[PDB]
Amino acid sequence: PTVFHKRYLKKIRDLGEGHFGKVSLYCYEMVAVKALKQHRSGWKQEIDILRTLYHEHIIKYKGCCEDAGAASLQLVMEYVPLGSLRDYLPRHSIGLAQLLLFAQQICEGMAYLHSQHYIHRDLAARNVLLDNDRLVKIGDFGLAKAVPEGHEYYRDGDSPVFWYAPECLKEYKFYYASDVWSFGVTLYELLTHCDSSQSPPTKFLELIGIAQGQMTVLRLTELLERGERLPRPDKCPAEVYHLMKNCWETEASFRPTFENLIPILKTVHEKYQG
Ligand SMILES: Cn1cc(Nc2nccc(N3C[C@H]4CC[C@@H](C3)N4C(=O)[C@@H]3CC3(F)F)n2)cn1
């Protein structure tokens, strides 16, 4: 609800861009401001969403301002200092216990998101932000959607297909279980420390090849239904990988909820946290 006056706004630098908008670091206190580059109508929804989302593992809304240069509003948020895990992990040697802590927190955050009856549709390492080495936050909701009252699923080249479940690439339906498939891929990223050479796009394209023209997704869909999966990350515990494969069930109903995962991650964490 707070109003930011674009007059006390000093642009420090760019923090990122993707899908619809761009995010820049601003001085006012330091804030991260997101701006919109049909897309317009969703932007009104996204903002409202973030305004009504309050959780220790979801980026904090702080207000809006007059984006004079683009017929709408900008979305002011808190500045998460250490950036996303995709940015951070490649540069910092993090232990397994810590990574599992991040994982548990992502689930806590996702569990809360779903209980608000929202799907995310873009859960990846690039969208998880590091506040400090013991705190992580979901930092973007550009694709987030409200799940229709009387349905269990919600119905683009900018889609993160390498993070998506088969029912998304195939039936174009997005279930809460779909986000869980995404979490599994996000868990994989963490365990590989977001190394570029091991990324979902890179590894999935090694399997599919690049002489597939307009059929990248169709090939992707059918290798997933042959039961093929992302490899086990080196130094990834056996049971953890099993936890990954369980999130990657072809049958979405065989997938654990984020509810179910919190208890399990909590225990696997305490284990290796010793
Ligand atoms: C590089 N860096 C970033 C920080 N911290 C920080 N504090 C708040 C938001 C934020 N975001 C950037 C990224 C990650 C989530 C979303 C917001 N981002 C996007 O790129 C969205 C797609 C889009 F541009 F709209 N990043 C520090 N260094």
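All residue numbers given for chain A refer to Swiss-Prot; the residues shown span 889-916, 925-933, 939-1056, 1060-1178 in order.
Cβ atoms here come from the backbone N, Cα and C positions, even for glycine.
Over in Swiss-Prot, the protein carries these features:
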type	residues	note
BINDING	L903, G904, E905, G906, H907, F908, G909, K910, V911, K930	ATP binding site
MUTAGEN	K930 to R	Complete loss of catalytic activity
MUTAGEN	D1023 to N	Complete loss of catalytic activity
ACT_SITE	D1023	active site, proton acceptor
MUTAGEN	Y1054 to F	Reduces basal catalytic activity and abolishes IFN-dependent activation
MUTAGEN	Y1055 to F	Reduces basal catalytic activity and abolishes IFN-dependent activation
MUTAGEN	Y1145 to F	Does not affect phosphorylation state and enzymatic activity
MUTAGEN	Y1176 to F	Does not affect phosphorylation state and enzymatic activity
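Shown here: features listed in Swiss-Prot, placed on the structure.
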{"residue": "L903", "record": "ATP binding site", "Cβ neighbours (10 Å)": "19"}
{"residue": "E905", "record": "ATP binding site", "Cβ neighbours (10 Å)": "13"}
{"residue": "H907", "record": "ATP binding site", "Cβ neighbours (10 Å)": "15"}
{"residue": "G909", "record": "ATP binding site", "Cβ neighbours (10 Å)": "20"}
{"residue": "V911", "record": "ATP binding site", "Cβ neighbours (10 Å)": "19"}
{"residue": "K930", "record": "mutagenesis position", "Cβ neighbours (10 Å)": "25"}
{"residue": "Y1054", "record": "mutagenesis position", "Cβ neighbours (10 Å)": "18"}
{"residue": "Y1055", "record": "mutagenesis position", "Cβ neighbours (10 Å)": "18"}
{"residue": "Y1145", "record": "mutagenesis position", "Cβ neighbours (10 Å)": "18"}
{"residue": "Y1176", "record": "mutagenesis position", "Cβ neighbours (10 Å)": "15"}
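Cα-Cα distance from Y1055 (mutagenesis position) to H907 (ATP binding site): 19 Å (rounded to the nearest whole number).
Shown in sequence order, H907, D1041, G1043, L1044, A1045, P1064, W1067, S1086 are the residues of the chain, 6+ apart in sequence, with a C-beta less than 8 angstroms from the C-beta of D1023 (mutagenesis position). For ligand 1, the nearby recorded positions are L903, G909, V911; that is, of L903, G909, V911, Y1055, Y1145, these have a C-beta under 6 Å from one of its atoms. Among the mutagenesis positions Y1054, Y1145, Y1176, not one has its Cα within 10 Å of the Cα of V911 (ATP binding site). 8 residues are missing from the deposited coordinates between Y916 and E925, whose CA atoms sit 5 angstrom from each other. Here the binding residues for ATP are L903, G904, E905, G906, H907, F908, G909, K910, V911, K930. Their largest Cα to Cα distance works out to 14 Å.
Sitting within 8 Å of the Cβ centre of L903, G904, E905, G906, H907, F908, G909, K910, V911, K930, and not among those site residues for ATP, are the Cβ atoms of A931, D1041, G1043.
When the alpha carbons of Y1176 (mutagenesis position) and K930 (mutagenesis position) are compared, the span between them is 37 angstrom. One thing to note is that 5 residues go unmodelled from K933 to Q939, and the Cα atoms at each side are 12 Å apart.
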